[PDB]
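K.L.:
This structure is in structure tokens; I'll ask about it shortly.
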Amino acid sequence: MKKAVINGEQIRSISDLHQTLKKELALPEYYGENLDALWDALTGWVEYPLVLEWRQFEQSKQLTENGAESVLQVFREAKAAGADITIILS
Amino acid sequence: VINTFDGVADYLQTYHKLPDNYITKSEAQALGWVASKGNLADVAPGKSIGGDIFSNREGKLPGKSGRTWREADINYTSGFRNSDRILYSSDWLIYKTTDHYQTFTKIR
């Protein structure tokens, strides 16, 4: 039962987002910090069940120029792929 | 066990498939694999994850209508997975990454 929190109002860069995920998800130190690295971590590293709570999504969507959406898309595809991931968008 | 960049690369080109020491993520799971445990070697000795579709999400690899990409772990023996992967396409273009997909190098 792994829990991960993202306070959107505090994300000022796509890099902020990837470094935040690295910590909240306990990703490997070599974490590529990109969409492909994220898919690999969610499907071949991260522990489940997983609960991702993304607060102020809209605000973080601004400072990442729709990059936040692409990140969210990976979590959703990992989910549709079988990963026990609960996503909270608030 | 063939799990080096050129060993797997040459094998893919010559036999149009991965060596026998490779199993997909779902196959490994059916065998008891729990990524967060790093027990792959315990559940499937000599095996490495590989063969799954690679979505090329950052668009770093050459995309073409009808071409699908797949990936496989390189230099893995046991424990937690590393940052090395070999990427191969349906029309046999071969690339590698050693920095968890940040950058790629064409090797075939």
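To match Swiss-Prot, the residue numbers of chain B are left as they are there, and the shown ones run 50-157.
When the header is checked for method, it gives X-ray crystallography, 2.1 Å.
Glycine too: its Cβ is placed from the backbone N, Cα and C atoms.
Feature list, courtesy of Swiss-Prot:
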ACT_SITE  B:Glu120  active site, proton acceptor
ACT_SITE  B:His149  active site, proton donor
MUTAGEN   B:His149 to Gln  Loss of activity
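Surface or core, plus neighbours and distances: that's what I need for these features.
P.N.:
In this structure, B:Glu120 (active site, proton acceptor) is part of a beta strand by DSSP. Non-local contacts of B:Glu120 (active site, proton acceptor) by the CB criterion (under 8 A, 6+ apart in sequence, same chain) comprise B:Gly99, B:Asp101, B:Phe103, B:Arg134, B:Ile135, B:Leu136, B:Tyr137.
Taking the Cβ of B:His149 (mutagenesis position) as centre and 10 Å as the limit, one finds 24 other Cβ atoms among all the protein chains shown.
The secondary structure of B:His149 (mutagenesis position), as reduced to three states from DSSP, is coil rather than helix or strand.
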